[PDB]
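Report on the structure given below.
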Amino acid sequence: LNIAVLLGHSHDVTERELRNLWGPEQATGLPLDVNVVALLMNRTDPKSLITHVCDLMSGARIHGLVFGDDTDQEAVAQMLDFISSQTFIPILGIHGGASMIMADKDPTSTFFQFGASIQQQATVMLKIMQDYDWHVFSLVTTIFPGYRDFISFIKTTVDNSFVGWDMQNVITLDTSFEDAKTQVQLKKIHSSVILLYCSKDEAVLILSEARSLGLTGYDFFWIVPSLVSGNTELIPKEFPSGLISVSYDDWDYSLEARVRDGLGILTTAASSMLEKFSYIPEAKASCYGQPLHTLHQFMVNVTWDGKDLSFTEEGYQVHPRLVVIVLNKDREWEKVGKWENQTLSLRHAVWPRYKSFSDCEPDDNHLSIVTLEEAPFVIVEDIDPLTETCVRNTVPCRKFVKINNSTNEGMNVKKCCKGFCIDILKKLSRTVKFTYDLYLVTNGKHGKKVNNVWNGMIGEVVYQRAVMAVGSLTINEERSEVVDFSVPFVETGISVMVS
Amino acid sequence: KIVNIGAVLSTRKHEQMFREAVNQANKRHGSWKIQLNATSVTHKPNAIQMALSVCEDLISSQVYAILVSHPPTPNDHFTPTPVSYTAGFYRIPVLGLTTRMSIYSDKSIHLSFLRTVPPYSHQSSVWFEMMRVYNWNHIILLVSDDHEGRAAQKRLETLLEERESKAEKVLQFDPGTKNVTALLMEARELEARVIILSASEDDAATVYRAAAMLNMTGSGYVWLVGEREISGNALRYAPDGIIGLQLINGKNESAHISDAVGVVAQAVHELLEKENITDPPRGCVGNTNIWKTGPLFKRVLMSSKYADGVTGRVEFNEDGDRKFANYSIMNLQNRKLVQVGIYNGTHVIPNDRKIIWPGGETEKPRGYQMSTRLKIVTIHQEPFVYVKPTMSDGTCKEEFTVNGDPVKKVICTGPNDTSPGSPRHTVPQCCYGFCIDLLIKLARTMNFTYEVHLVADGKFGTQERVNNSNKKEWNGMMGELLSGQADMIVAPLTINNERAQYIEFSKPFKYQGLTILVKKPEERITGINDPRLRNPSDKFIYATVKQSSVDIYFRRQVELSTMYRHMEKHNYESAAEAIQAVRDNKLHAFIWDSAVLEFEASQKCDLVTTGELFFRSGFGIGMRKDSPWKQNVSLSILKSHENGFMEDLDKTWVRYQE
C-alpha cells in the first residue's frame, strides 16, 4: 500500500535509488495499489517529525512509515514510538538513533526496530565465554540504567547453562567513584574476564582507574557492549588494544538493502493480512480533530527471500546479524566475526593475544605447544553436542582441516583431547602455573628432513613456530642435534607384534 | 541574568499561587540581579498538538524546569511523556509531580526526568515493614500491569535478598480477562494467606468480586492493598476490614507546587555559584546541538538536599525518588475508612485506634496453616510399591499375609502405560507395600491425612535443557514436586550432591550399595574393576534405567566416560524391562541397588548378584525446602530406627524368603 520512507542523513545518500526501489521489487504484487513516497530530511528535531507525520498521514492515508537516523539520539525512536501509539501506524526504525535499543514497548504502539537487543547480545557474549572456557570471571555494574535487568539475565543464564559459571560477586557503584570504597571492591578482583555495563564517559574513568590499579594485564580480559562503544571515529587513547565488543553494525549490508528488506516485510504483512480480512487500509485522516485488525501481533511469522527476518514478542528480530569486533594495535575497531541463526561463527577461531596493551608491558609468559594424534597418548575426540563444552579432564584444541585439494583454504575445527600427555600437560600447568597455547599440527608425522627441510613437529619447533613438543616423539642423534630434549620419563622401546 | 520556568497548569488560582511562589522565591535570596520568569500553558483534549504547542513554546521560551501538575485528567493514560522526551533530546530535567508509573523510573528511557513521588514498589518495602512487624514470610503475589510487574518482581527480590526467603506464588497475565479464579483457588490450596495485589481499579474490583463469590475473604485471609485499589468501584467491592495505604498530601496540589518551587529555586541558586554556564539554543529552526551541561545539571540535582516544606525532608536517591515519606495506613471498618497506622521513613507506628480484622480477634491472624493432607507422589518400585488393579469398582481385596498381617492398602491414582502407548488412561488402583506402611507409621505417629498419587512416567528426574531460550528444567518426581502439584516424595530417593543444592533432605531409612544382576568360565564380573568393561564391545551388554541418578553419579565420574557412551544406546524405561530382557538372556549386566536384587534373587534363583559392595549410600524421603514438616518427621523416622519397626519391615519383605 501507501508507504512513506523518510530519511534523515548527513552523508550524501540520494533519493532516486529509492524511486528505483519500487519497480522491480514486489514482482508478485498482491495489493493492487502499492505506492512509495521517498523523502529526505536535513534537520533532526521532533517538530519536523510531527510536521512530516501530519503531512504524510493526511497525504492520501499513508499506512507505512520507514525512518533511518544518522545522529546519536535515542530519544527520536521514543518519539516515533509515541507517534506510532497515537496514530496507530506501523513504523520501522532502520539505522542510528532510529535503531537504538529501548527497553519496553506498549500494546498501543506498533513501532519496531531492525536491531539487536542487549539480552540477545548478552546471550552471544556468554556464548563466546562458553566457547573459550573462560568460566572464572567477574561483573562490574555502574549506576547506568537498565542494569538490574542485565544482572538478573546473567543470573538466570548462569542458572540455565551447562557450564556452572564461577562468577565473582557483583562490584556495584553508587556515584562517581571516590576511590575509597570502590577501591576495596576493585581490589577484590583477581579473575581474568571482566564484564562491564556503563556509558562511555563513565568507561573512560573506569579504564583510567583500571590502568591505575593495573587491571589491564595480559591475563585480564575486557568485554564491553555496543551501547558504550559509540562512534567509530571517536576513539580515545585510554582504550586497551584488544577490547572485545559486539555490535550489529554491519558495513557489508547498506541502508538501502535494509530498507528494501523492511519494505519486503511490510508488503509480506499486507499481503498475508489481505488474505484473511478485506478492509485492511484503515488509518487516521488528519492530526487536527477531537482499531481492531492491526499488524501488531500478525507479522511474527515472516520470511523475506529466505532471510530469517522474524519478529519477537518484544518487537525485535528473532535472528539478527551480530558482529564481534576487537580493537587492534592500530587503534581501530577491527571486524572479526559474524553470527549465524542461533549458532556462532568465528572467522578468527585462533584467539589472538594482543599481549602488549601499552608500550611498557614486558611479558613473555605464554607457551606455544603442539602435539600429534596418537591413541594411548592424545585421544582426540569431537566436542560434546549436548553441552558444546569439553568435559573437565578434556582440553580444547584446533585442527586446520582443508576443504579440498583445489584450494589451500581450510577451517580450524575445535575438538576435545584427553589421554596421557594431556594429563601430563595439565599437571605441568598445575605445578609451574603458566599459560599454554595448545594446538595440532597439520603438516604430518613426527619429522623427516627432505633437503634441509623438516616436517611436522620438528618443522614447527626447529623453525620456531612453536616453543616445545610435549607430545610423543622418538629420540635419535640428529633430533638431539637440532633441539635439546629433556630427561626421559617413560621407558618406551621398540617391539615386534606376532600371533 | 534571567531564568525561565515552564509549567503545564490549568487552574488560574494555582497559576496565581505558582507566580506568588516565584515572586517569594527571590525574597530571602538577597538583592542579586537574577530574574525569574514563569510560563504556564493550558491543555487541549488531544495529545499530539499539545506536545507540539508545549515543545515549541518551551523552545521559544528557553526554560530550565518543566512541570506537569494535572491529577484529575479524564484520560487514564497519564502520559506527560512527549514533553519529557523533547526535553531529553537536549537533556533538560522535567519534574513530574502527579503520576507514579514505573516506566518513568527507567532513566535509560527517560533520560532527563525527575520526580518527587516514588512508585508503588516502595510501598512493598512498607509491606516489608509489615514483615518486620507481623513476622510473616510466605507471600502470594498478583500483578496484572506487566509494565511495572518486572520492576515489582525486582523490588521484591531485592527485599527478599536480606532474609533469603522465597515468594510462594507469583502471577503475571494480561489485564482485561475475568477467569483468573483457578489461580486464586491454587493459591487458596497453599499454606500462606498473604495477598499482594498490584493492578488498576478494574482488575482490583474483578478480583474483589472473585474473592467475594468464592468466599476468599473469611478468617485468616490476609489482604493488603494500596491507594489505587481503594478507589472507584474497587472501594465499593472491598470487604470490610481490609488494610490499605494512603499518600499524605498525594493529591494536595497547593503545597506541592510551593515545594517544587523551593526545590527548583534552590537548585538554580546552587547552579549559579559554579562555572561553565550554557543555554538552550533555538532548537526549533536549525539547531540540533545538544545542551552540553545536561548531565552536569543532573549531577547538581543529584546532591540536592532540602530542609523546607510542609511534607518534610525531601531528598533524591540514585533513582531520583522521594526519601523519608510520611504514609498513612487505613482500615475499612463497616464501609468507613478508619486510620490505624502512621509511617515515617523507616518505622511503622499504629495509632490509638484498634486493628479490627475480617476474621476473628483483633490480633494478627497467623495465616500459615500447614497442609493437613500431604500430597504423596511415588514411582512404581517393584518390591516397595505394589500396585494392583481394583476388583469391581474402586475397591481393594483385603487379602491376608502368611504371618497374620492384614495388608492395609490405599486408593492411589495412576496412569496406565507410557505416553505413546497410553494417550490418556489414568485410573484409581490399590497401592501398598513398604513405603506405604512407612506412611502408615508416619500417620500413626503424627496425625495428618495424605493423598497418594503416582508420577506420570517411570523416571526419577534429570536436569535437562528445555527446547527454548536455553533454560534448565527438571522432570519426573522433581518436576512434579517443584511445580507445586506434589508435596512429599515418598520414594527411595538416591541422595546426591546436586539435588541437595536445590531441596532439603531428611534422614535415610535405607542403607545399601550397588550390585550387578547376572544370570546363572567367569560367570561373575566382580564390580567395575573388570578390564573388559573398561573397553567394552557388542558382547558384554550392560546398561541402566534411562534418566536415572546412577547415570548422574557416573557423569560426575570423569574417568568412566566410555561406560557413559556405551550405556546410552541401551537405556530402558523401567527396571522391570531390564529384568524381562535379562530373563530372556539378552542383557549381561545391570547396575542396581542391593536389597531389591537380593529380594528378586530370593524370588528367582537364577537371578545372581555380584560380590562387591560399592557406593554404600542411603535412601530417604524426598522433601521440600525449610518447612515445619522436617524436624518432627525426622524425629519420627529416627524413632522408627531405634525400635524394632525396621525389623518389622524386614519381617514383612526383607527377612521373608522362599
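Here chain A follows Swiss-Prot for its numbers: 34-323, 330-538, in order, are the residues you see.
Determination method: electron microscopy, 4.1 Å.
Note: Cβ is positioned from N, Cα and C throughout, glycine not excepted.
The feature Zn(2+) binding site is assigned by Swiss-Prot to A:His44, A:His128, A:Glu266, A:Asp282. According to DSSP, A:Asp282 (mutagenesis position) is assigned to coil rather than to any helix or strand. Note on A:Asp282 (mutagenesis position): other Cβ atoms within 10 Å of its Cβ, all shown chains, come to 20.
Proximity of A:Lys233 (mutagenesis position) to non-local residues of its own chain (separation of 6 or more, Cβ distance below 8 Å) is seen for A:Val261, A:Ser262, A:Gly263, given in sequence order. As a published mutagenesis entry, A:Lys233 to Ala or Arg appears in Swiss-Prot alongside the note: Nearly abolishes inhibition by Zn(2+).
Sequence-distant contacts (6 or more apart, same chain, Cβ under 8 Å) of A:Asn264 (mutagenesis position) comprise A:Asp105. According to Swiss-Prot, the experimentally introduced change A:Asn264 to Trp is described as follows: Nearly abolishes inhibition by Zn(2+).
For A:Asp282 to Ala or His, Swiss-Prot lists a mutagenesis experiment annotated as follows: Nearly abolishes inhibition by Zn(2+).
As a published mutagenesis entry, A:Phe416 to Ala appears in Swiss-Prot alongside the note: Decreased sensitivity to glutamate. Sequence-distant contacts (6 or more apart, same chain, Cβ under 8 Å) of A:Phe416 (mutagenesis position) comprise A:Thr410, A:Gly458, A:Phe459, A:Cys460, A:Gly510, A:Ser511.
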A:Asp282 (mutagenesis position) and A:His128 (Zn(2+) binding site), Cα-Cα, nearest whole angstrom: 9
Per DSSP, three-state class assigned to A:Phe416 (mutagenesis position): coil
Binding-site residues compared (A:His44, A:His128) - highest count of Cβ atoms within 10 Å: A:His128
A:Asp282 (mutagenesis position) and A:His44 (Zn(2+) binding site), Cα-Cα, nearest whole angstrom: 16
Cα separation, A:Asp282 (mutagenesis position) to A:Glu266 (Zn(2+) binding site) (Å, whole number): 14
